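Heads up, the thing below is written out as structure tokens.
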Amino acid sequence: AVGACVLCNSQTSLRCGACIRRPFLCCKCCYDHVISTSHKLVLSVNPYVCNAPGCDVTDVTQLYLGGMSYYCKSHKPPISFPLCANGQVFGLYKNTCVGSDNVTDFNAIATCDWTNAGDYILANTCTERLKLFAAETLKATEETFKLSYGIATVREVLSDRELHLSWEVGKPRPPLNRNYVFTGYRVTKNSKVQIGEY
Amino acid sequence: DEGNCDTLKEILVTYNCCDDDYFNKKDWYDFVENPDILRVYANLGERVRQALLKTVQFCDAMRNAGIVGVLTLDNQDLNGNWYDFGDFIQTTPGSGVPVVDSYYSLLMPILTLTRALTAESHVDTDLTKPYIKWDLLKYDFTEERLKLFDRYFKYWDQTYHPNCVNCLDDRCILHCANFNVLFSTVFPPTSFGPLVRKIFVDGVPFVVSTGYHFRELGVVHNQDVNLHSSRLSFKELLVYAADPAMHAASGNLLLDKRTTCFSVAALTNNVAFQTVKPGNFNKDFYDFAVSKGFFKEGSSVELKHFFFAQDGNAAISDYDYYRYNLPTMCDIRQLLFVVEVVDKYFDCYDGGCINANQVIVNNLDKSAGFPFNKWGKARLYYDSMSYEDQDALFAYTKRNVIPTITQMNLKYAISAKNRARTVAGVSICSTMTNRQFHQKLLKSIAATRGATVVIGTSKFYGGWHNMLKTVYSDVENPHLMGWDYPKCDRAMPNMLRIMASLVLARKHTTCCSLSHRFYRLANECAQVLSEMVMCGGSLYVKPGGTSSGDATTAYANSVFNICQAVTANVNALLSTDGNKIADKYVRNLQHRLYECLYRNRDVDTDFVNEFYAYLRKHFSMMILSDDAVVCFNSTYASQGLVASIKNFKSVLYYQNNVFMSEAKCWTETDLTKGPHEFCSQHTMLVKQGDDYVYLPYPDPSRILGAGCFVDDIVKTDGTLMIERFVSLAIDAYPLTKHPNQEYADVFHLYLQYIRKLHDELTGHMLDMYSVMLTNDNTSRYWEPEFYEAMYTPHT
Amino acid sequence: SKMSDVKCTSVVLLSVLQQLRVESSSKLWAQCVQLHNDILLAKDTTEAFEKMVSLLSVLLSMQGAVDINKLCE
Amino acid sequence: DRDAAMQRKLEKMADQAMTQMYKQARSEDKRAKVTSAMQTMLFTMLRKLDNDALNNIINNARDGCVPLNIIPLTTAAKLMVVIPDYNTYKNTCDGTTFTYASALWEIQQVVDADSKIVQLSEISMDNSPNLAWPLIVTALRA
Amino acid sequence: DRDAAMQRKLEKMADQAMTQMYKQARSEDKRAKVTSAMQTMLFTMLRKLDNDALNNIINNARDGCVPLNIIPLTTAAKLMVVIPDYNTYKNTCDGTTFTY
Ligand SMILES: Nc1ncnc2c1ncn2[C@@H]1O[C@H](COP(=O)(O)OP(=O)(O)O)[C@@H](O)[C@H]1O
Ligand SMILES: [Mg+2]
Ligand SMILES: [Zn+2]
Ligand SMILES: [Zn+2]
Ligand SMILES: [Zn+2]
Ligand SMILES: [Zn+2]
Ligand SMILES: [Zn+2]
């Protein structure tokens, strides 16, 4: 689970699960990303969530490392120190973390929505790792956007090439377009089978 | 009893089985010299297989004519006829009954010495005609087993289910298994073993096991076979890597002429020969010893424990030593009673099934079988899987079977005979489950002082003396004896291994259900008993007989040992005449023993208790996995009412199928001097502190050898030796009270050598630097007080 | 101690042999291990020396392997 | 004293936690690597077996169950005889072709125990001693 | 007392290194140079054996005459030993008996 920080390339074990793609972040870099945005969950080789039952606090800024696990400020054991200190969140290789201050455009990527032109113009004018990460992120957003759509029921099947297919109730109909390849289904009752692509 | 066997000879000669001069060859009866003797016995086949059919005709002739009686053996002349009607009663016709409990139950061990059902392998069941040709595929012979039974053992009133899967409990599993071990010589041998089937995952074809065809338990099918899977979890990956079907199907055929056992495939394109080097030499020490006045020409202490070496093809010969294991069919009422008593022996311990986070692996960095040993030691797999999957694996092999491959390696250690001994390292996917299943009972047996099975009781700190004084549990006229089984690891019949596994699985009366226990036993059989050995880059097939690398080895051996002892005892009590036993109690005991053995069908707990108490009062034992010591009353043993070395010879002759020559059964007749040799440590009686105690002392040649010859080159310098010698001296202390002088000196030799070692050490160290601070405590290893503390009873 | 110095020398000798890759010539290793195992269990003396002569000759049969002069010095 | 003891505890606590994290990472790394190794071996083993004749005989079987030994015994394309002596040689696989398990094979290479080659002429009743037995002779189905 | 405890701790800490470095050096030394130790020890023991046959074959093997196969034991078997010169020849050879 050890990886390279997307900005510092130093070996690290930190990921922002508040980010859809969960990239590896050096200590200080994840610090900067977590202090500034609504990204308020961090996951190490083990999740940083208060181990206390019923303690469902999430952000690490309110967490203290105690005995062998980490707790909210409430259920903390006496000897317990905060996970955020000196610009470092507790993780592997804290003394070798070099980091940087390029947090700005990275944050722009972490916060954008891909619904405006300037987003894309940035996304194609940034650093290399930044470029590929923007690619993966926007692709996942468009994937869940596709999956945010739904079904279409066949009113009539005129011929092998002509079709009467009504679309989902209360749904913005996906337009008549080539790219969206439709997988079909015919339920028996009892094991709906995949009838292929059309 | 080979000293006086003068009817076996007369029969074998009378019926042209072997001409007379045969018996003038010394050493013929032995089953391990001239195994040709089996060819002589097997020439009684078509004189026994005729008597059987004449019995089955006579039984009907009785039934349909209206008579009731018993069929004893001693009324059938070898030709076949029947000639005794002294005590037959007659009733209305068409309703008679023959009672054949005690006829087919004394012939069962003979029906596989003299191989009497093999004339059923030829066509038309005639002898002269040529063999039959079963289709190669046919993997299920239920109908044929049924027909053979119903044609030979017709009136044997109990039931018999071919596939032991549908059996009711541990008194029916033994019954049906012991019938199958006879009915499974008529079928071809290339139709047992795993059963495979082509399944599909992620749209790619596989071949994976789903069943088994055991030669005793019958056909067994998995219960979770998943066609059309899509993913491969870690549990799944393990199960499919340990399996042998992939390997034996992706290799290439191979025919081996070095052995006579089977041979399944050959994974690589080349066979690999293996050698065993000699061991290095500790000159400095040997020159010391010779300077102190040792090793002279004609003394009483001399080297006899050297590091023998082996050429290339030793491994395959030592595997081939399995040719001794034969399919033996033990009696089936005396066994179903002896198993009762043997269980009474194991009363007090407890056990059951446990969780995954409680097993305690002793040592973790030891090989993990094949093929897992190509990627890590056991630590890797024991740290990879979590307790969750490590328990799902268990509760999944409670409901299917998993064949495995077990390697075979030559050992590298001191010895006194130029044969090379091998050891089988079972694959981890079996040890994990076996451990979780047995650990509770095993760790409860190894921590109980003062019982028969003495494992885990040290000889130090006054342990040997306590063992020896427990054994004399107030028997009347003691005479300590002993014995030893030859080739114990390669002749134990399959039936006794199965009885052992059952008696060790008789504790989970409430942790696990019945089908669970049966699939566990089938799993253990297919993993340890009849597995796919991999001896030198080429699979093989084990015919039977235990293996010495699993979890439940020493305890299974202890159980089998107690079983042989009690069987010999039962035989010796029955065989006595009966009308000359003077007492009025033991004679009644015999008269109820025979009836509870053959003239009954259900347990008799009160009588079992009385018999077991009688044993524990006239046959006290002490057992460590095959090394026994008995303290039998003597007036009885002479009148014929407990065991004797002759009886052990007999029992091994018809149940193990070897011959235990009486040159290795020491029999001491003086109670004081203790057992002649137990666990390879003679015993002396030495005064110590105003009372007398027993002490164990090794065989000096072994200690000298272990000092003089070391296996690795770095162990030859007195860097670590300053510690490797304290242990040898600790083991060799008791020699300092022996009366023989060289036994008195092999102590002070070690004791002076340690001192000289330490002095040269400080010399070299004070040379390399110039200082030394607190290495003073070593002034306490070269005094005879520290060790003398090690054989006292305070701690 | 003359008898029991004809076994230790054989142990050393066979070790030296094996250290020259005589394991290859699978016939030679067979004969050598035979002579060694046989020496070890020999109640006599002359027989021990017989087998010792033969084994040593196995060592000597090769010329360039073990420098004989620089040792016999 | 209070604060000194607190810091003294903190040192050991942090170091325990850190060594623990190292151990966790090590375990996960080894686990992933071993799973990859197992999958690779499985697939490269599978992609070898002669799928045609196997499909044939299994689909012929009345259930999809066939005892294991006959799988190689009837779909293997090789045969590695091993011979311990000139006599059993004479009596099992003489000449250039032989028959076993009801099919016809032919020799292709006769490697002795030293992993050398041995021309089929050298193996002669008077040329027995010079050949370091056993004699691993391969073959091919035909 | 506290200072004495500290010094004693430093002592027992130094002794670990002082007694481990020695094991390391000695062990690597022994393991490295072995193929010569074995042969030297062998020839020492072989001189000390004090046998005659061995001594004759050893001297001969020194000055050239080495055998090409295991000397046999039985009273009928083959032996092929080289001879490098006439001097050694007439040293050993005599009539039809070649003593060795
Ligand atoms: N003391 C005796 N004297 C004469 N006949 C007896 C005696 N005891 C038993 N018998 C009869 O002989 C039968 C047993 O005879 P046995 O010695 O077995 O000869 P067989 O084997 O020919 O029956 C018994 O069933 C009984 O009928
Ligand atoms: Mg009679
Ligand atoms: Zn960074
Ligand atoms: Zn983030
Ligand atoms: Zn909390
Ligand atoms: Zn049954
Ligand atoms: Zn249980």
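All chain B residue numbers match Swiss-Prot; in order, they span 4527-5321.
Placement of Cβ uses the backbone N, Cα and C atoms for every residue, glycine included.
Copied from Swiss-Prot, the annotated features are:
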type: BINDING; residues: B:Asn4601, B:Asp4610; note: Mn(2+) binding site
type: BINDING; residues: B:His4687, B:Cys4693, B:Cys4698, B:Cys4702; note: Zn(2+) 9 binding site
type: DOMAIN; residues: B:4658-4756; note: domain 'Nsp12 Interface'
type: DOMAIN; residues: B:5004-5166; note: domain 'RdRp catalytic'
type: MUTAGEN; residues: B:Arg5125 to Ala; note: Complete loss of RNA guanylyltransferase activity
type: MUTAGEN; residues: B:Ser5253 to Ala; note: Reduces RdRp inhibition by remdesivir
type: VARIANT; residues: B:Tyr4665 to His; note: In strain: Omicron/BQ.1.1
type: VARIANT; residues: B:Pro4715 to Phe; note: In strain: Eta/B.1.525
type: VARIANT; residues: B:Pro4715 to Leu; note: In strain: Alpha/B.1.1.7, Beta/B.1.351, Gamma/P.1, Delta/B.1.617.2 Iota/B.1.526, Kappa/B.1.617.1, Lambda/C.7, Epsilon/B.1.427/B.1.429, Theta/P.3, Zeta/P.2, Mu/B.1.621, Omicron/BA.1, Omicron/BA.2, Omicron/BA.2.12.1, Omicron/BA.2.75, Omicron/BA.4, Omicron/BA.5, Omicron/BQ.1.1, Omicron/XBB.1.5, Omicron/EG.5.1
type: VARIANT; residues: B:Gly5063 to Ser; note: In strain: Delta/B.1.617.2, Omicron/BA.2.75, Omicron/BQ.1.1, Omicron/XBB.1.5, Omicron/EG.5.1
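Shown on the structure are the features that Swiss-Prot records.
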| residue | record | DSSP class |
| --- | --- | --- |
| B:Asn4601 | Mn(2+) binding site | helix |
| B:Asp4610 | Mn(2+) binding site | coil |
| B:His4687 | Zn(2+) 9 binding site | coil |
| B:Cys4693 | Zn(2+) 9 binding site | coil |
| B:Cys4698 | Zn(2+) 9 binding site | coil |
| B:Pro4715 | variant position | helix |
| B:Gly5063 | variant position | coil |
| B:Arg5125 | mutagenesis position | coil |
| B:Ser5253 | mutagenesis position | helix |
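Within the group of variant positions (B:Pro4715, B:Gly5063), the Cβ with the highest number of other Cβ atoms inside 10 Å belongs to B:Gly5063. Most other Cβ atoms within 10 A: among the recorded positions B:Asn4601, B:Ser5253, that distinction falls to B:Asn4601. Taking all protein chains in view, 23 other C-beta atoms sit within 10 angstroms of the C-beta of B:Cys4702 (Zn(2+) 9 binding site).
Of all the binding-site residues listed here (B:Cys4693, B:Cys4698), it is B:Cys4698 whose C-beta has the fewest other C-beta atoms within 10 angstroms. Around the Cβ of B:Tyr4665 (variant position), the same chain contributes B:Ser4717, B:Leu4721, B:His4739, B:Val4745, each under 8 angstroms and 6 or more positions distant in sequence. Note: the CA-CA distance between B:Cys4702 (Zn(2+) 9 binding site) and B:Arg5125 (mutagenesis position) rounds to 20 Å.
Taking the centre of the Cβ atoms of B:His4687, B:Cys4693, B:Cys4698, B:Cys4702 as the Zn(2+) 9 site, the nearby residues of that chain (Cβ within 8 Å, site residues left out) are B:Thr4685, B:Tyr4686, B:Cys4690, B:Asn4692, B:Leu4694, B:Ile4699, B:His4701. B:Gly5063 (variant position) sits 23 Å from B:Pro4715 (variant position), taking the Cα positions as reference. Counted over every protein chain shown, other Cβ atoms within 10 Å are most numerous around B:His4687 among the recorded positions B:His4687, B:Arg5125.
Proximity to chain D, taken as a Cβ less than 8 Å from one of its Cβ atoms, holds for B:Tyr4665 among the recorded positions B:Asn4601, B:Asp4610, B:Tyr4665, B:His4687, B:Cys4698, B:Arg5125. The Cβ neighbour count for B:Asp4610 (Mn(2+) binding site), using a 10 Å radius over every protein chain in view, is 12.
Proximity to ligand 6 (Cβ under 6 Å from any of its atoms) holds for none of the recorded positions B:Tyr4665, B:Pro4715, B:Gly5063, B:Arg5125, B:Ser5253.
Here the candidates are the recorded positions B:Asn4601, B:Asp4610, B:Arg5125, B:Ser5253. The one whose C-alpha lies nearest to that of B:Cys4693 (Zn(2+) 9 binding site) is B:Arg5125. Secondary structure at B:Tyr4665 (variant position), taken from DSSP and collapsed to helix, strand or coil, is coil.
Put simply, B:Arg5125 is the one of the recorded positions B:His4687, B:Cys4698, B:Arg5125, B:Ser5253 whose Cα lies nearest to the Cα of B:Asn4601 (Mn(2+) binding site).
Note: the Cα of B:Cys4698 (Zn(2+) 9 binding site) and the Cα of B:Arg5125 (mutagenesis position) are spaced 18 Å from each other.
Here B:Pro4715 (variant position) is compared against the recorded positions B:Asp4610, B:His4687, B:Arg5125, B:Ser5253, and the shortest C-alpha distance is to B:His4687.
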